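Undergrad: To start, I am sharing the structure in question, which I have written as structure tokens.
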Amino acid sequence: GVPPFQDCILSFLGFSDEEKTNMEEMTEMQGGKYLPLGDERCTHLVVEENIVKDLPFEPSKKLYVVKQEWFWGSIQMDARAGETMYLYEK
Amino acid sequence: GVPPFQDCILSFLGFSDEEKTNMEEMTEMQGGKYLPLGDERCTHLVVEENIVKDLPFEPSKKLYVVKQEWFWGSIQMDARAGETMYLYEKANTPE
């Protein structure tokens with residue numbers, strides 16, 4: 001079908017380099033792309049909300065800034081989860 | 001005299017990529033090296049304490065976890081600033 005991250009360009013904040021590498025590799029497995037934190041091309045920023053209290057750049061209007069659950073939830077469901085149910089706050 | 005980051009391997013948490021690459025370039029200009037976040041070989045982790053409130057890994061007993069002002073403070077001082085003076089709020093000093 002449509003892989004979970006088709007046409008998504010992800011980025012990550014709040015993860016160790018080992019964790020981020022794992023999530024980048026999983027992103028590609030699941031049909032998406034990834035770019036560095038703050039890249040204006042990104043469609044999504046996935047945050048470890050237990051670590052992050054603010055963002056180090058001003059998001060574009062298109063950017064979905066989502067809690068980690070959106071990422072692993074999309075993979076579990078084999079479908080892009082609705083971002084609006086998982087927005088990062090504060 | 002001695003470069004401010006001589007013998008230091010830095011790493012960064014709480015920065016955009018743009019900021020991180022600027023800091024990496026500056027680290028090398030000031031005589032240090034850098035490695036990825038959480039690498040056991042790092043001597044220092046520089047934290048943007050307004051962006052993060054915890055770390056995504058357990059530091060080694062040797063690691064200096066410092067707030068951002070240690071980095072820029074060192075450059076201004078033209079010397080390696082005190083890692084205890086600029087200790088990150090939720091770190092202890094090395095053991």
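First residue shown is number 1, and so on along the chain.
Method on record in the header is X-ray crystallography, 1.5 Å.
Positions of Cβ are set from backbone N, Cα and C atoms, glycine also.
So Swiss-Prot has the following annotated:
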type	residues	note
MUTAGEN	A:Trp70 to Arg (Swiss-Prot position 336)	Inhibits homodimerization. Increases binding with RhoA and GEF activity
MUTAGEN	A:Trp72 to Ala (Swiss-Prot position 338)	2-fold increase in GEF activity
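Describe the structural context of each listed feature in the structure shown, including burial, neighbouring residues and relevant distances.
TA: DSSP classifies A:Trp70 (mutagenesis position) as helix under the three-state reduction. Long-range neighbours of A:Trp70 (mutagenesis position) (same chain, six or more residues apart, CB within less than 8 Å of its CB): A:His44, A:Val46, A:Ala81, A:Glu83, A:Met85, A:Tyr86.
Applying an 8 A CB threshold to same-chain residues 6 or more apart, the list for A:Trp72 (mutagenesis position) is empty.
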